[PDB]
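**Student:** The structure's right below; bear with me while I get my questions together.
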Amino acid sequence: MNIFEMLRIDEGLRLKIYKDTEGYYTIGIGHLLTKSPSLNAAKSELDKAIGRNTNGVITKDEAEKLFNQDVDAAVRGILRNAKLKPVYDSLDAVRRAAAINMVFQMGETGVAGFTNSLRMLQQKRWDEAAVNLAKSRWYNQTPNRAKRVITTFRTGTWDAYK
Ligand SMILES: CCCCc1ccccc1
Ligand SMILES: [Cl-]
Ligand SMILES: [Cl-]
């Protein structure tokens with residue numbers, strides 16, 4: 001298992017524009033297009049991302065290309081964040097995948113506002129962090145996904161995904 005497979009499981013793959021759990025226009029493997037309610041704006045953002053007149057539909061290859069770029073941007077966002085970087089550097093490989101997952105889902109901003117959990121993870125207080133991470137809107141809105149990521153941080157294994 002790895003980050004890509006993990007995210008592919010959590011986000012699914014859709015080749016036509018769709019609304020995410022928050023109701024935002026998305027495509028592919030969790031690639032958010034726009035928070036705007038307008039489908040046209042979403043179609044415009046899509047064509048600009050792909051480099052062609054898509055008409056709201058993309059191929060599997062195109063989806064995977066966006067996905068690769070988004071994973072890379074997520075990591076890079078982490079490494080560029082002064083609050084996040086040190087925590088991430090302190091984690092083992094599996095737990096780093098859990099960190100990427102969260103940033104991919106909620107943005108560096110989102111995740112950067114979990115100070116208490118960050119400190120706990122940095123200290124390797126797994127069970128405590130796990131409890132703290134669950135006291136969040138994120139957990140209450142997407143509990144099954146949050147549970148899988150939380151178990152990953154708690155155990156340092158891919159069990160939740162097997
Ligand atoms: C809980 C804080 C957000 C997830 C995260 C953890 C460590 C490093 C980067 C990102
Ligand atoms: Cl893009
Ligand atoms: Cl869920």
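Header says: X-ray crystallography, 1.8 Å.
Using the three backbone atoms N, Cα and C, a Cβ is placed for every residue, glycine included.
Copying in the features that Swiss-Prot gives for the protein in this structure:
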type	residues	note
ACT_SITE	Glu11	active site, proton donor/acceptor
ACT_SITE	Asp20	active site, proton donor/acceptor
BINDING	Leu32, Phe104, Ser117, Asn132	substrate binding site
MUTAGEN	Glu11 to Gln	Complete loss of activity
MUTAGEN	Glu11 to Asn	Loss of 84% of enzymatic activity
MUTAGEN	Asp20 to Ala, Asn, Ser or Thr	Complete loss of enzymatic activity
MUTAGEN	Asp20 to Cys	Nearly no effet on specific enzymatic activity
MUTAGEN	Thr26 to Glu	Complete loss of activity at neutral pH; covalently bound substrate
MUTAGEN	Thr26 to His	Facilitates transglycosylation more effectively than hydrolysis; covalently bound substrate
MUTAGEN	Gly30 to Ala	Almost complete loss of enzymatic activity
MUTAGEN	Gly30 to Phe	Almost complete loss of enzymatic activity. The enzyme is destabilized by 1.5 kcal/mol
MUTAGEN	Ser117 to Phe	10-fold decrease in enzymatic activity
MUTAGEN	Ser117 to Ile	500-fold decrease in enzymatic activity
MUTAGEN	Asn132 to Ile	5-fold decrease in enzymatic activity
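For the listed features, I'd like the structural context: burial, neighbours, distances.
**Tutor:** In three-state terms derived from DSSP, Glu11 (mutagenesis position) belongs to a helical segment. Counting only same-chain residues at least 6 apart in sequence, those with a Cβ under 8 Å from the Cβ of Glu11 (mutagenesis position) are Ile29, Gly30.
With a 10 A radius on its CB, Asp20 (mutagenesis position) counts 17 other CB atoms from all the protein chains. Secondary structure at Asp20 (mutagenesis position), taken from DSSP and collapsed to helix, strand or coil, is coil.
The Cβ of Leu32 (substrate binding site) lies under 8 Å from the Cβ of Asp20, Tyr24, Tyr25, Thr26, each on the same chain and at least six residues away in sequence.
Reduced to three states, the DSSP call for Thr26 (mutagenesis position) is strand. Of all Cβ atoms in the shown protein chains, 21 besides its own fall within 10 Å of the Cβ of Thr26 (mutagenesis position).
Under the DSSP three-state reduction, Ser117 (mutagenesis position) is assigned to helix. The number of other Cβ atoms within 10 Å of the Cβ belonging to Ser117 (mutagenesis position), over all protein chains shown, comes to 24.
According to DSSP, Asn132 (mutagenesis position) is assigned to a helical segment.
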**Student:** According to DSSP, folded down to helix, strand and coil, what is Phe104 (substrate binding site)?
**Tutor:** helix
**Student:** Looking only at Cβ atoms, how many others are within 10 Å of the one on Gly30 (mutagenesis position)?
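**Tutor:** Step by step: centre on the Cβ of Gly30 (mutagenesis position), count other Cβ atoms within 10 Å, giving 20.
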